[PDB]
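Student: Below is a structure I'd like to ask you about.
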Amino acid sequence: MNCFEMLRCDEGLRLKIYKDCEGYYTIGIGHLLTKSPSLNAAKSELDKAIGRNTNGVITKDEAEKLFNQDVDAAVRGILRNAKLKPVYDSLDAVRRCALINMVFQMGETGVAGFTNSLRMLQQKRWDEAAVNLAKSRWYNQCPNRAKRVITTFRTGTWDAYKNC
């Protein structure tokens, strides 16, 4: 399993606009369209992002395209963030995927705010990190997904995605 697979397992795939666990209009494989509460805005965003009049629906390849760009964008923000880069560099392959997962979902600035967890991960205090992450709002809003991501940081295995 790799980072992409991990992501695909958590985000799934939708060809029509829907709202994630965060309550935002999203499409394809975890593609955030807008933080705005208006469908019209998301619709606009969609077309803009696509380059054509989608009228609310996209194609599977279109999704795939957005996804590659979104993953690239997650890796890019980590690498450039002074709070994330060192964490990232210090983790093993599987745990790096969990960090990308968080970034992809919440953004560079969101993750960058989990100061203590970040430190704990970097110091290999896996159980401490886990407890800490579970205290967030993120966990209350997207518990299934968050548990999965958390188990990964705690164990460093793919156990949570084994049935995917």
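Counting starts with 1 at the first residue shown.
The deposited model was determined using X-ray crystallography, 2.0 Å.
Using the three backbone atoms N, Cα and C, a Cβ is placed for every residue, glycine included.
Pasting the relevant annotations from Swiss-Prot:
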MUTAGEN   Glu11 to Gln  Complete loss of activity
MUTAGEN   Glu11 to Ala, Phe, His, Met or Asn  Complete loss of enzymatic activity
ACT_SITE  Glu11  active site, proton donor/acceptor
MUTAGEN   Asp20 to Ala, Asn, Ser or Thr  Complete loss of enzymatic activity
MUTAGEN   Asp20 to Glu or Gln  Loss of 99% of enzymatic activity
MUTAGEN   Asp20 to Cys  Nearly no effet on specific enzymatic activity
ACT_SITE  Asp20  active site, proton donor/acceptor
MUTAGEN   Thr26 to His  Facilitates transglycosylation more effectively than hydrolysis; covalently bound substrate
MUTAGEN   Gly30 to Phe  Almost complete loss of enzymatic activity. The enzyme is destabilized by 1.5 kcal/mol
MUTAGEN   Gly30 to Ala  Almost complete loss of enzymatic activity
BINDING   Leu32, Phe104, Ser117, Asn132  substrate binding site
MUTAGEN   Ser117 to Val  50-fold decrease in enzymatic activity
MUTAGEN   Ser117 to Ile  500-fold decrease in enzymatic activity
MUTAGEN   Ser117 to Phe  10-fold decrease in enzymatic activity
MUTAGEN   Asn132 to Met or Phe  2-fold decrease in enzymatic activity
Student: List nothing but the largest Cα to Cα distance in Å, as a whole number, among the residues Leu32, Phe104, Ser117, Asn132 that the record says bind substrate.
Tutor: 26
Student: When a 10 Å sphere is centred on the Cβ of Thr26 (mutagenesis position), how many other Cβ atoms does it contain?
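Tutor: Result for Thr26 (mutagenesis position): 20 other Cβ atoms within 10 Å.
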Student: May I ask which of the mutagenesis positions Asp20, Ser117, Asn132 is closest to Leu32 (substrate binding site) if we compare their C-alpha atoms?
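Tutor: Considering only the listed mutagenesis positions, the nearest one is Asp20.
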Student: Highest Cβ count within 10 Å among the mutagenesis positions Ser117, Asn132: which residue is it?
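Tutor: In terms of Cβ crowding, the pick is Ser117.
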Student: Just to verify a number: CA distance, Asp20 (mutagenesis position) to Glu11 (mutagenesis position), in angstrom, no decimals.
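Tutor: With distance taken Cα to Cα, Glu11 (mutagenesis position) is 9 Å from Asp20 (mutagenesis position).
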Student: Of the mutagenesis positions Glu11, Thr26, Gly30, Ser117, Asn132, which one sits closest to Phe104 (substrate binding site) when you measure Cα to Cα?
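Tutor: Looking at Cα distances from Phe104 (substrate binding site), the smallest one goes to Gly30.
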Student: Find the one among the mutagenesis positions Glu11, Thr26, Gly30, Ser117 whose C-alpha lies closest to that of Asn132 (mutagenesis position).
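Tutor: The answer is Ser117.
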